[PDB]
Amino acid sequence: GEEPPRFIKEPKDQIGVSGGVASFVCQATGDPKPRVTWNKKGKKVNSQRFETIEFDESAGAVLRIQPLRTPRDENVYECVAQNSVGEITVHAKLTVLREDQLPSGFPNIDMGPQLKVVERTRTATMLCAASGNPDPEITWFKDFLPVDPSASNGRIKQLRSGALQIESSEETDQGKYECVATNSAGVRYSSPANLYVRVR
Ligand SMILES: [Cl-]
Ligand code: NA
């Protein structure tokens, strides 16, 4: 009844903007079920601008850096997965550009999401118009954690337009949403938008 840890979600190198945000996502499995931790050069990652959000019983961890500082935050970071029969490591590098030195094709948020208010049970759609070259792929974060529409059992859909849609809004859907535009050139976060649900 034992299996060493293995990464099922590995963090990727990122290129962010000064003042913006970067989130590295790391997740592992194994038996016993492992914990994952974020470190830098062996030391635990934890400061005012560096927060970790654990999920999946701590077998998952998001490292959110905000606001980004250059060149302070330009480093390699480590996600360490550990259980009783193994400890493994994956690396993710962070690059931080000044707004001044952004390449022309760097993702830009033409129109980010706004404060959303919706009557419980009704559909709420939050828009995100992003530009870039290549055309950025759009993802969303809720309360610092990545949203996964496909794993939402149909409660949440990402539209072809990049918009996030809640099919039948419940109180649980309230929170702080951010859209993220990512391409070969780097990553840019929209300003956050809160979603509030009002009584039916
Ligand atoms: Cl919107
Ligand atoms: Na990542």
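These residue numbers are counts, starting from 1, taken along the chain as shown.
Note: Cβ is positioned from N, Cα and C throughout, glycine not excepted.
Marked as domain 'Ig-like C2-type 1' by Swiss-Prot: 5-95.
Quoted from Swiss-Prot, the note attached to the mutagenesis of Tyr196 to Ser (Swiss-Prot position 233) states: Abolishes interaction with NTRK3. Here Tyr196 (mutagenesis position) comes close to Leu115, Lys116, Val117, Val118, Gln174: these same-chain residues lie at least six apart in sequence, with C-beta atoms under 8 angstroms from its C-beta.
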Looking only at the domain 'Ig-like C2-type 1' (5-95), what are its DSSP counts of helix, strand and coil residues?
3 helix, 57 strand, 31 coil
